[PDB]
Amino acid sequence: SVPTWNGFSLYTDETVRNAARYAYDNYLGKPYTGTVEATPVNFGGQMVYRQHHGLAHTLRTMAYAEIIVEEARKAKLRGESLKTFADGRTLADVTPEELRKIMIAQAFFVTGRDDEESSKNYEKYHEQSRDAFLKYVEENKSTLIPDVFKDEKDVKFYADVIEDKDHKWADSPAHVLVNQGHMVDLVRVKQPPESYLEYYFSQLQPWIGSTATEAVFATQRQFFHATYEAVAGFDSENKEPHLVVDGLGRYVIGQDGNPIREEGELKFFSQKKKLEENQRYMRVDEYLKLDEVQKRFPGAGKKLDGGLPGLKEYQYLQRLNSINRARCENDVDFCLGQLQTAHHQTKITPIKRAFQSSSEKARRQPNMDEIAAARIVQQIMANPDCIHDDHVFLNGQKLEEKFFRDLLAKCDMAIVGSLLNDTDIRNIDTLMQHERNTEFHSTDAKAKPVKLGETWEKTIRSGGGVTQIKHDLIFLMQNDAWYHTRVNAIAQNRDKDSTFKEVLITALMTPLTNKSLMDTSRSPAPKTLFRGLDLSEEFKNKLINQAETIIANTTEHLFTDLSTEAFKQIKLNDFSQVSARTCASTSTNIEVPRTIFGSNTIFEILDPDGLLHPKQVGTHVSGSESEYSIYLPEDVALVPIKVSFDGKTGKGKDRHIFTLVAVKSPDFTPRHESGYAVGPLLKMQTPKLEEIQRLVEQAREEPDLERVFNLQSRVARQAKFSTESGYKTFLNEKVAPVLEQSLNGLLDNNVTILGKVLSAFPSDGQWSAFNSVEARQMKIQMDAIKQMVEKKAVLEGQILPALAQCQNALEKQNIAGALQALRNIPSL
Amino acid sequence: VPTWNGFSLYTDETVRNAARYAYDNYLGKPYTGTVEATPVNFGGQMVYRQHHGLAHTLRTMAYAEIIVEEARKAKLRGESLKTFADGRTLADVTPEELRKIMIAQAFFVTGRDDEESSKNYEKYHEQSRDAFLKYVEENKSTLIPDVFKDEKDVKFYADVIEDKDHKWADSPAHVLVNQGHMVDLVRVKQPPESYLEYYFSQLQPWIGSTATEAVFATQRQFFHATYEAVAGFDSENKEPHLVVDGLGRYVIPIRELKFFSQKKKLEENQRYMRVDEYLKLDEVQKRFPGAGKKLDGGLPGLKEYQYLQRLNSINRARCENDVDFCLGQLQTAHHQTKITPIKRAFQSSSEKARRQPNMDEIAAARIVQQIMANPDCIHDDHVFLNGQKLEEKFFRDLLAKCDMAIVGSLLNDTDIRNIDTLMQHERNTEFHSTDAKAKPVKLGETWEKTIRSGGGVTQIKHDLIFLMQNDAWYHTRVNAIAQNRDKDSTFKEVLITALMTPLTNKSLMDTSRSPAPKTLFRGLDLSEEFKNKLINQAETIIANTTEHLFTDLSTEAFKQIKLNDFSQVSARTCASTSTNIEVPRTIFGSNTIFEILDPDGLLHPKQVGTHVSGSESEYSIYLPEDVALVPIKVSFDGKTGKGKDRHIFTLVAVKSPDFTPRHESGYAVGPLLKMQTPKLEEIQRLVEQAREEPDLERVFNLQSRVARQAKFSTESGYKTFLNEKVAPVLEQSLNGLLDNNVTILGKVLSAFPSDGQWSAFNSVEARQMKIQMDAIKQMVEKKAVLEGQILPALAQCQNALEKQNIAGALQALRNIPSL
Amino acid sequence: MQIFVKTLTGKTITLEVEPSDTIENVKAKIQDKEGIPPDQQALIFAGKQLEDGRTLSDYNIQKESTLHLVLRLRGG
Amino acid sequence: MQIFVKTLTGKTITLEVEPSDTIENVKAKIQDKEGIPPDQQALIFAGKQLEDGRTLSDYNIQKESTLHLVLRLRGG
Ligand SMILES: Nc1ncnc2c1ncn2[C@@H]1O[C@H](COP(=O)(O)OP(=O)(O)O)[C@@H](O)[C@H]1O
Ligand SMILES: Nc1ncnc2c1ncn2[C@@H]1O[C@H](COP(=O)(O)OP(=O)(O)O)[C@@H](O)[C@H]1O
């Protein structure tokens, strides 16, 4: 039941600015022709003629009116009942046209001042102000009417507000805004601060609400800071006598501890009325502790620091005397810029206040699963043959579609891209060759399928080195919708009926595109990007409700911190994921999303803290898309601060602009389960220990005992007949024992008998004593048997036990003993 | 050809009684005539009639015995033998008929009053006939009702003795009596070649040439047996040949062959034919194999002075005067002529003992010892030893291809002790007798409760032997399986047989002390079909086993023995035998009896149990692989209790490489080699440990701790220390474990802070983290040492091993480079 | 038939064309009139990019329709 | 009913018993009449050994049948 705003701002509307220029050039900037405080003042060398009631004051009143209407709208949206005027309207019902008229009036509210003089002369000063307003309208009748003011009845209405003939400060929204906007500027010069703050708070609060009113006065101190005006503190324990502002009087506390009340109702007292002994004025703290005051003023018990945080009184003071005070009091565009920046900041500080703070602006370091993901990507790219229509098969591991989608959802693919290298970028060409005939389907179901690798080879790729591949890949992202529609949809997990190779290519090309962007973009990061979306009316309206809920529960405060509810509503209504998970395309020129593509939805993404790290896409010649790409960090949220109706598209649908501020916080970090990528990588790296397999297969070989026994038969019949000097004796006495020993040793399996029977074999010199033919063959067979025993006595006796010792020394985590096991091997 | 009944000249009482009577009444009395009535003296004992006395007569009887024998064999070999008028051949002589013939032969020479040749032949044969009839009448009671059917029979044999019409070929009686007398003439001839050819020509038609060689060879052995001189034989003798029919000569060659009386002096340049010229004639060679051959006189191994000093020994006079003694000599000679051809037909063996073990027997012994040592390897279907499954075929192969006695010699007393534990493992193993009616018996329980009797290893051996000997539910199955003739046997029965056969052989071998007997008797109850097969095989072997003079038929004996050998019927198991033929014949009523003769000690029988009076006198034979039980005689021995025919096969053990069987090595060595194969469990745990995934989760937890502490900390050197000394080593380590790069891992160890760099800060979380930083330091140190030092060294070792560079293989493990 | 391609600089180019004209030919005409090489030309209509090889009538672009031209080049 | 068990020594022992007698009992009688312990007794009939616990009726041993007894001892 609350209408959507159209983007009318004090800081962008030309008409109001023109009215403020007129007021300054005509009255504000001119010296006081009167007496009281007509003496001009100088700030850093520049003259300010009107200092308390000049340009800055007027512009601040206009800013007050803007934020009062804003906060009224938010409070009504929160369900708050607001004080109605006679026609049933609340301040929430103020139209932007009406606010423009009201602000134009606010410009002239003080023009008719001839000096600072106060109560005397009040009519005149307003009368002259009225004339100043009327004159302006007449001089610009061509423009104001009716475009702004409709009819002379309207002009006399607002002029009648300026005149203030009958002090009817609550007849209309215009009266409340002009008069209370003027009143809202009087806090600074009005000791004691607490009494005044409570008064004005009590005057505004019924119209917009306590939450809204806290927002107003907080924003006001921020405007004072913005316009180099002093900001007082606030002590609920101030002992200075309370001042009853309506009548500049006092309340009294008598002989007893009782405040003098009436028949209750506090008895008013004049200041100059000298009264009884042991009768005393009521103190500020006593006033602020009264039940009736606490029920309507949250300042009880609270303290506010004066001045600026981070500056001591000499710095604050030398700032108040800075020349920028005179530019605020003399330069309409400058004071408006100060107020615009302050007003904008009060839309961010509450958001950052509702969440954990973040000191670092850069993407986090890679984690386990991102590093593993990067490796798996590099390996798929190095060996595209692993890519099957249903799965990727790498190092004995099967990676199915869900794996790559999990990569898309759980990894910061920009970080993964940061972990890639130029050889993988080079391998894109090879991958594309492997996927020459892989059909890629646009999300436009009418458009035809496109062959990925063939289109790459024949139309996108343009030769050259890695940098040109990066610009080609980016150009594919920027130019070919059959590619980026599918890719974006898959990365954001909103795709319908996608092929496996589309998911895989999405999973590979997102980090590869991020590396391409990161490596090739040199542009300075912009702080205002525009994103165009063509959404359904139903979904856009959902976004409008979410955003307006978030905005309405994001307020500044003085005493009552509603951060918890901002947290709740932002977490319920966050739609950052609409711009997450993929290389979202943006531009610095809002006319690309608005005019070129006719989008019905525009995200005005503000990155004042440099958290989005956008990269330049393509060329930025005049007439280009001015495109930058953002891969949203996992802990950065696009929190809406403003929703504007922006008119109609070419197709006649309504167009809205959501202004989003990037806010980084651990609260936005998502909870993911480690291992989605590390697992398969570790299994891919489990070693093939073929060398040990062949070692054990070698230790499992059977000796040929048949050959040894038959060899004893050979030595026997050899020895039956003796033909050579020392052959047969030798056979009987030197060979047959080693054959019996070996056969037995082998037969037995003992390794000590084998180890020393190795020592028992004859030397080659003892055989060289015989040069017979059967002697030579005999020595060759004896060499074969010595090998057969050497294998067993070395393996079973030396190697295998040393490996057992090594293994046991490893299960005990005594590595020094494990290497001792292989190094300290006794001989046989 | 009918089966003989075991009638022998050397066992039949009637023939011996008749010979006693003849000696007693005639042959021992002196010549009342002139020619050579002068007695002769041998070693102090007097022989009155030396050329035609008792020894001559007994030899004639033995001649008829072997003439009928060799004729039977020749008919069985298929030779056509000369028929009498009624179509009968000499093979057709029944044992009753032979008894009558020999009985007559006793008296064929009794009626001699001197040595006179030609004059007074008729009178001497009249007197011989009268002496015979006198004998028959004196004992008429005994034998007419038995041996001679009536007085017509007695007049028949008396008519042969009288020899009225020199009808020397009317009947078997005439041929055997007359030619048997003729054979004994081969002692005093001049010269031996002409006479031997003549008598050979006389005998040959009736029985055949092979048979006739057997007869005269056996005759020379009877001569040696009876201390009669044995002449030589020279086919190149130059003495003039004498024509035996008519004591004449042939001259050159003048034929019509032209006979010449000795006294016909003839022409110039005309000469009597030489004996060698006679032996070279085609017609003579066609009928006499003595061409080209020479025979040594006397005894081999005795020179003429020892041989001569033997011919004058008293045993000549004992032979001419002691019926039982001369018959014993001829019996031993007759028996030996049945053996010498067999050992002559095969390669001889110098060693009498079993061969040494071969590789598969050695392996088999090892496998047996390991099974006995761990009976848990025994499952109802198989044996599972050191990761190897040995099924029924393995143990049957052991039983059929291994000499289980040799395997037993390779077992020891610890295996004997392990018999008891094996029986415990098989406490409830059912054992089935081959009698399917008998109940099954629990193996180990029967062992523990009724067989086993405590004591030491020797008593275990006697218990096992007692088992084999006593419990038929055991030894029927065991024997049947060992001989590969079992039906429906369980695997544990085959296994128990396979383990118990060698263990029983060790038990017997170790426990037997008796001297080995040389005559054992084995009982078998065979089918009529199988027994008849054995009868045919044996009779074939016997028919092709003959003595020889000139023509050596060893090759055919070899051939027929290897074709008809049935030694395997007594092979492959611990076959039960007895020294008392009444154990297999009378106690068990076997229809088949093997009279196993081991005169050369080749069977190695072991004593089973006790040999008290009334015992089974049992010995056990495990047939050696190269010993054959060669039949020399098959006798019908009557009927059993069940009325089946009973035969006795007399078998002589012969050892020869020719009887060795050809087996293929490896049936047992293989599985044993599989058993020495290592499992190498420690190495399996090394590779399973080198395949462990690193615990990166701990690394991340530690990175989180370092993060949350270094982002928030008021300390300066603890925050700078954490963000500058700790977090880098954690990031690098996480990457090295993720990428497995051993180069980064080796050097990040030096990057870890010291315990002193951590000790500068006594915070709680500093210690709590230092414990984790040390745990990760252990992690990466462990990983970089395996992949960086150990596994590469194991690769170098293996590669140096498949290359047969053992020294470099040990260098691979000893020479480990550091990092 | 005449159409107007509006650019980001504010210029409005008018093109005399036939509905059978292909997007390559329209890019050629914009080239002749302005000097913009067709490889730098991205033409959008109703928020949709026009494909080369397809024609004006394929995209329902009719009399006095307005297309949009943006320069889209590779980097470097 | 009477049966005759002959031994290897030639002695013939006669035992008059009834078919319900077990061979264990027959062995006992052979002991009483001659003094031969049943642990030394091996009883054979028709070439079949008799096992203790079974009775004559199980083995078809009938009128005037002759069984054979041999002494069977362990060695040592
Ligand atoms: N309670 C109030 N409600 C609305 N407007 C007020 C109220 N009090 C003061 N104002 C505004 O302040 C103006 C007077 O300002 P000024 O004369 O500069 O200050 P002072 O009130 O101290 O004399 C009035 O014209 C009126 O518009
Ligand atoms: N061809 C023959 N067949 C059968 N018997 C024969 C033959 N030649 C000789 N004999 C036997 O030899 C016997 C002669 O022996 P004997 O008179 O003692 O010696 P000698 O022949 O020197 O006179 C005869 O009784 C006869 O039976």
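Along the chain as shown, residues are numbered 1 onward.
Heads up, the Cβ atoms here are built off N, Cα and C, so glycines get one too.
Swiss-Prot lists C:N60 to R among its mutagenesis entries, and the accompanying note reads: Decreases affinity for UBE2R2 in CRL2(FEM1C)-UBE2R2 complex. All protein chains shown were included, and the count of other CB atoms within 10 Å of the CB of C:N60 (mutagenesis position) stands at 10. DSSP assigns C:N60 (mutagenesis position) to coil in the three-state reduction, placing it in neither a helix nor a strand.
Counting every protein chain shown, 17 other Cβ atoms lie within 10 Å of the Cβ of C:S65 (mutagenesis position). DSSP classifies C:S65 (mutagenesis position) as coil under the three-state reduction. Looking at Swiss-Prot, the entry for mutagenesis of C:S65 to A says: Prevents phosphorylation in case of mitophagy. Decreased localization of PRKN to mitochondria.
Looking at Swiss-Prot, you'll find the mutagenesis C:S65 to D noted as follows: Phosphomimetic mutant that binds and activates PRKN.
For the mutagenesis experiment C:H68 to G, the note given by Swiss-Prot reads: Loss of DTX3L-mediated polyubiquitination of histone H3 and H4. Counted within 10 Å of its Cβ, the other Cβ atoms near C:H68 (mutagenesis position) come to 23, all protein chains included.
For the mutagenesis experiment C:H68 to A, the note given by Swiss-Prot reads: Decreases affinity for UBE2R2 in ECS(FEM1C)-UBE2R2 complex. Impairs ubiquitination by CRL2(KLHDC3) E3 ligase complex; when associated with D-44. Impairs ubiquitination by CRL2(KLHDC3) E3 ligase complex; when associated with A-72.
C:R72 (mutagenesis position) counts 21 other C-beta atoms within 10 Å of its own C-beta, drawing on all protein chains shown. Where Swiss-Prot documents C:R72 to A as a mutagenesis experiment, the accompanying text is: Impairs ubiquitination by CRL2(KLHDC3) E3 ligase complex; when associated with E-42. Impairs ubiquitination by CRL2(KLHDC3) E3 ligase complex; when associated with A-68.
With a 10 A radius on its CB, C:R74 (mutagenesis position) counts 20 other CB atoms from all the protein chains. Secondary structure from DSSP puts C:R74 (mutagenesis position) in coil. Swiss-Prot documents C:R74 to G as a published mutagenesis change and attaches the note No effect on ADP-ribosylation.
Among the mutagenesis results in Swiss-Prot, C:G76 to D has the note: Impairs ubiquitination by CRL2(KLHDC3) and CRL2(KLHDC10) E3 ligase complex. The residue drawn here is the original one. In this view, C:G76 (mutagenesis position) is surrounded by 13 other Cβ atoms within 10 Å of its Cβ, with every protein chain counted.
The CA atom of C:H68 (mutagenesis position) is located 24 Å away from the CA atom of C:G76 (mutagenesis position).
Here the Cα atom of C:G76 (mutagenesis position) is found 36 Å from that of C:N60 (mutagenesis position). When the Cα atoms are compared, C:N60 (mutagenesis position) and C:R72 (mutagenesis position) turn out to be 24 Å apart.
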